[PDB]
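*Asks:* First the structure, then my questions, so here it is.
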Amino acid sequence: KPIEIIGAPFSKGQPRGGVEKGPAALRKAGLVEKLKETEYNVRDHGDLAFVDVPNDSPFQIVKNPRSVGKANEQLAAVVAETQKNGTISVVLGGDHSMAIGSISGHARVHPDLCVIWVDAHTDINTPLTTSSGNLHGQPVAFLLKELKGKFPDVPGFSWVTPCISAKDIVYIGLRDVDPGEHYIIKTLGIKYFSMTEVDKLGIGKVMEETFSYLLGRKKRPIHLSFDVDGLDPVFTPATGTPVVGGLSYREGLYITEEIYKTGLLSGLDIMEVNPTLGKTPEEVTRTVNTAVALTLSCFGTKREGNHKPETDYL
Amino acid sequence: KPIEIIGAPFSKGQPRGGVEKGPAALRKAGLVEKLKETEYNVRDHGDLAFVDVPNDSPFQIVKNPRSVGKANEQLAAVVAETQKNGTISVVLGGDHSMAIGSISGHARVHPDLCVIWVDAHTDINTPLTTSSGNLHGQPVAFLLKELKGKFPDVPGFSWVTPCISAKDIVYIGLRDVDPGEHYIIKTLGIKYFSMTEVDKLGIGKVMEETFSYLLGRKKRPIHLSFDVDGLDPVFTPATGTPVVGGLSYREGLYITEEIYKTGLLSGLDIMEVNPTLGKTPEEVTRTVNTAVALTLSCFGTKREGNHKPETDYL
Amino acid sequence: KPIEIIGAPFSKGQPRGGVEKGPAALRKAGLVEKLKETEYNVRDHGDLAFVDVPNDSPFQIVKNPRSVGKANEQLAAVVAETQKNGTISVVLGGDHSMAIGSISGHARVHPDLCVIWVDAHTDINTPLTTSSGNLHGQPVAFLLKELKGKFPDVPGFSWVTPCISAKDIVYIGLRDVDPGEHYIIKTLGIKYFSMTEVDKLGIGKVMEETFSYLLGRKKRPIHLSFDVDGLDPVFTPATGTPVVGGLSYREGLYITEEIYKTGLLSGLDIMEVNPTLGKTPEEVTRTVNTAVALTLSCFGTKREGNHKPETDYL
Ligand SMILES: N[C@@H](CC/C=C/[B-](O)(O)O)C(=O)O
Ligand SMILES: N[C@@H](CC/C=C/[B-](O)(O)O)C(=O)O
Ligand SMILES: N[C@@H](CC/C=C/[B-](O)(O)O)C(=O)O
Ligand SMILES: [Mn+2]
Ligand SMILES: [Mn+2]
Ligand SMILES: [Mn+2]
Ligand SMILES: [Mn+2]
Ligand SMILES: [Mn+2]
Ligand SMILES: [Mn+2]
């Protein structure tokens, strides 16, 4: 199977500068080389160059709408391309707002795909409900069909086409949801596993249920959008929005290991890694490393170990 | 539902000065204001003023018996009063010896109540078994009917009437129990979930079991006495008796969330928060915040989120 | 029951100097005195003096083969001796290569014993598969009957007799296995619980299954070889090969508590504690203390508490 790394050094989805250095950090840690050591063919597409939209006036409360909408239109193009020729796309974030382009592009080639969203936040604020005009917290709002026309069109997002419905997404790791967002998920019947369900069920049963919910009827492509803040700040401290009480390093890998086993992984997002937010070099190293680990886990690396077929080690 | 905060800045239950600053810290952190944001009506009763018993000679090995017995008689009066008015009492500790008056007052109004004791210590030492004469580790001893007459009457506690039996209490979080105390709980058949049972069962099944054990037959009022040292020192380091290998921030919240769901919470105790024992300001802030979070969780705050009824956010 | 502590200050099993200071550190922390406080009779045999093999040329890639083989021949003699007298042997590591002599000695007296191996590593590399010639990662290879003749005889190990088969061993805590080793355990059908099974099942079910697998048919003596690196680096940082995503302090004690309850503990190994690898004195103290705790847990110490029989504390 082919793998194609796509860097998206973008950061207008939110106020904190740094996330755009995410892809560099993950590469510097040997992500690409370590991936080659797996049974997958790897091709690094490089980092996309995003053209800055001059005079990008805020839309009501939404900030940098055009720059974000354009950077995402570009990314969607690229992702659709690699997806078209049957390769698995792996996007390296900047901020999670790039998930708009990532998933959009993916859905063009695979319209029946489902989304597993490992986050601490639902990122489903609509331009009307956001308290801050930060777009990294509104990705899903622009993707859901059920949210079509429930908020004014935003400058630069006209190209977007709601590709997935409320029945095709499942949240895992939730613990910091705004009143508005909570209203939305309850109202639309979205499936989720907040930290309370994780604590209650254990990470084993949670994964078991997310699959029977999304793959029960039809087996379809899987798009994993992983926000590094879904793990507890103790594991991934170098991010913009820390939230105590999150998934452990162990649980994170267990999610990625189970997803690898389904053989349906089609698209991946490793978002919000911000190298400039580490209080100590070690905090940044901790974060990058676990991000990398999760990525390799998605593509086979098992904790029980791995050995190359047909090779008699004795 | 009405909520009434009652401050109990008391500390003769133990040697370390500081716990009496507990209530101030919790208020300074915005506990009261944050509670008003919930669906509950909140009334701050203020801090009780405890009259110091001059010439409080120790009783055999028990220290400050009269000052502790008096402060607890006063608190019980106050708690019975608010309970009578049908409000939920929330006591802010000082040290855990105030649970004597808190639960006593509560039981006067609701004699059929049950006690969930989240601690690391059983606090069931009798005046005869204590190694130190500290009363904060003997609360339960003065409350259990089964321990009546098993120890000499103490100066200042004559007013106390054993209100609950061994079948009405369940311990969660245990990991530091004295030989005497362990003898007592084994002998009296007290239900408990030490860290081993939590590890073995998972916090979800532990809660499930504690409810069917205490509410299986009759649904009754619940009294949650929460000793902040029940969580691991990494979450609540500002306390007098830290003990490694404790409940996690996540588990703690899961206990409070499940208790909120029962709709039976009638009395709450947030004890042993000692602002002066933090090695760094951050340790104190860590402790106060998680204490505050547990309190709001007991009253509705969910990690999946909250939204106000009848409000169409779209 | 009698308990006999045997120090094995050895370190050619691996490159990092320091592990030989392991026994001293554990004693300095009061291990022996704390053990005497249990219901067990304790006898300290002292530290074995290992004679250095001059001109110990490496065997192909294997380092210090003769010094390691001799030190292990000596240890086995001593362990067989105490085992013969019906006492429980507790070996204090140096490096884990000493498990060769520890288990061998034990098996001489109890040929039907089983081995529970708490590690992050399988330590089952054969002289041919090792990437590094370090022996501390090949102990099990010299003990398995199924691996007899699958690798050239090594200088100084001729005295070794493969004592246990693939059906008598169970691994718990695995998360860093080499391709070769993974091939071996898969090919030989060895039972194991890597971190993914621990995450999926919970430490409670894991223990339940390890017993029904090794004690289902016949109840036999148990040999617990505990590599302190099996726990997460956050609990035992002072070791040569830390690996993130490991057993928690709680889980570790849960394993030792359940093993105590079986009443079948016959042999124990507390290995890889390296006092010189602690970044801060606290890291070393953290490590030694938890190592000591696990040891006392193996011999009765429970988190729910302990009290001496026949003593009426009231
Ligand atoms: N809820 C906040 C934060 C949302 C978080 C977005 B993130 O997960 O991408 O970091 C907002 O609505 O702006
Ligand atoms: N076991 C000690 C300590 C008891 C702990 C009481 B505390 O939980 O309120 O802090 C004693 O008996 O004095
Ligand atoms: N897999 C490495 C490391 C093995 C680890 C051994 B230890 O657990 O005793 O530390 C090697 O084969 O040398
Ligand atoms: Mn997030
Ligand atoms: Mn996000
Ligand atoms: Mn207490
Ligand atoms: Mn306590
Ligand atoms: Mn080892
Ligand atoms: Mn190891």
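In chain C, numbers come from Swiss-Prot; the residues present are 6-319, in order.
Determined by X-ray crystallography, 2.6 Å, according to the entry header.
Each Cβ is built from the backbone N, Cα and C atoms, and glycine gets one as well.
Per Swiss-Prot, the feature Mn(2+) 1 binding site maps to C:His101, C:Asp124, C:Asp128, C:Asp232. As annotated by Swiss-Prot, Mn(2+) 2 binding site applies to C:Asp124, C:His126, C:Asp232, C:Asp234. Under the heading substrate binding site, Swiss-Prot lists C:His126, C:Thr127, C:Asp128, C:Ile129, C:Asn130, C:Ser137, C:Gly138, C:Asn139, C:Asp183, C:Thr246, C:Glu277. Mutagenesis annotation in Swiss-Prot: C:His101 to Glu, described as Reduced catalytic activity. No effect on manganese binding; the structure shown retains the original residue. Looking at Swiss-Prot, the entry for mutagenesis of C:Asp128 to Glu or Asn says: Reduced manganese binding and strongly reduced catalytic activity. For the mutagenesis experiment C:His141 to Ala, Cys or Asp, the note given by Swiss-Prot reads: Strongly reduced catalytic activity. Minor effect on affinity for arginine. Under its mutagenesis entries, Swiss-Prot includes C:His141 to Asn with the note: Reduced affinity for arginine and reduced catalytic activity. What Swiss-Prot says about the mutagenesis result for C:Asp232 to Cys is this: Reduced manganese binding and strongly reduced catalytic activity. Annotation of the published mutagenesis C:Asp232 to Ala in Swiss-Prot: Loss of one manganese ion and strongly reduced catalytic activity; the original residue is retained in the structure shown. Under its mutagenesis annotations, Swiss-Prot gives C:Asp234 to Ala, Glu or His the following note: Reduced manganese binding and strongly reduced catalytic activity. Listed in Swiss-Prot as a mutagenesis experiment, C:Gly235 to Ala is described as follows: 56% of wild-type activity. Annotation of the published mutagenesis C:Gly235 to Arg in Swiss-Prot: Loss of manganese-binding and activity; the original residue is retained in the structure shown.
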*Asks:* Around the Mn(2+) 1 site recorded as C:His101, C:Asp124, C:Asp128, C:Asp232, what other same-chain residues have a C-beta within 8 angstroms of the site's C-beta center?
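*Replies:* Residues close to the Mn(2+) 1 site, other than C:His101, C:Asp124, C:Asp128, C:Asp232: C:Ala104, C:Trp122, C:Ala125, C:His126, C:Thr127, C:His141, C:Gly142, C:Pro144, C:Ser230, C:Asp234, C:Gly235, C:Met276, C:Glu277.
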*Asks:* When DSSP is mapped onto helix/strand/coil, what comes out for C:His126 (Mn(2+) 2 binding site)?
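*Replies:* Where C:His126 (Mn(2+) 2 binding site) sits, the three-state DSSP reduction gives coil.
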*Asks:* Which residues, same chain and not among C:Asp124, C:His126, C:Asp232, C:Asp234, have a CB within 8 angstroms of the centroid of the CB atoms at the recorded Mn(2+) 2 site?
*Replies:* C:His101, C:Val123, C:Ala125, C:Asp128, C:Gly178, C:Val233, C:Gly235, C:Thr246, C:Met276, C:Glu277
*Asks:* Return only the integer: C-alpha distance in Å from C:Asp128 (mutagenesis position) to C:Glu277 (substrate binding site).
*Replies:* 13
*Asks:* Considering only the recorded positions C:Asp124, C:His126, C:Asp232, C:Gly235, which fall within 10 Å of C:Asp183 (substrate binding site) when distances are taken between Cα atoms?
*Replies:* C:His126
*Asks:* Looking only at C:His126, C:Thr127, C:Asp128, C:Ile129, C:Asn130, C:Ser137, C:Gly138, C:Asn139, C:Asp183, C:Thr246, C:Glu277, the residues listed as binding substrate, what is the longest Cα to Cα distance in Å?
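*Replies:* Roughly 19 Å, rounded to the nearest whole number.
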*Asks:* Less than 8 Å, Cβ to Cβ, versus chain A; work out which of the recorded positions C:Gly138, C:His141, C:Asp183, C:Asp234, C:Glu277 satisfy that and list them by sequence.
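*Replies:* Answer, by Cβ distance to chain A: C:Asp183.
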*Asks:* Cα distance, C:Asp234 (mutagenesis position) to C:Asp124 (Mn(2+) 1 binding site), nearest Å?
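*Replies:* The Cα atom of C:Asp124 (Mn(2+) 1 binding site) is 6 Å away from the Cα atom of C:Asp234 (mutagenesis position).
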*Asks:* How many Å lie between the Cα of C:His126 (Mn(2+) 2 binding site) and the Cα of C:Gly235 (mutagenesis position)?
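*Replies:* Per the Cα atoms, C:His126 (Mn(2+) 2 binding site) and C:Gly235 (mutagenesis position) stand 8 Å apart.
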*Asks:* Please classify the secondary structure at C:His101 (mutagenesis position) using three-state DSSP.
*Replies:* helix
*Asks:* Where does C:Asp183 (substrate binding site) sit in DSSP terms: helix, strand, or coil?
*Replies:* coil
*Asks:* Neighbour count first, Cβ atoms within 10 Å, every protein chain included; then name which of C:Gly138, C:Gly235 tops the list of recorded positions.
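*Replies:* Counting every other Cβ within 10 Å of each candidate, the maximum falls on C:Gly235.
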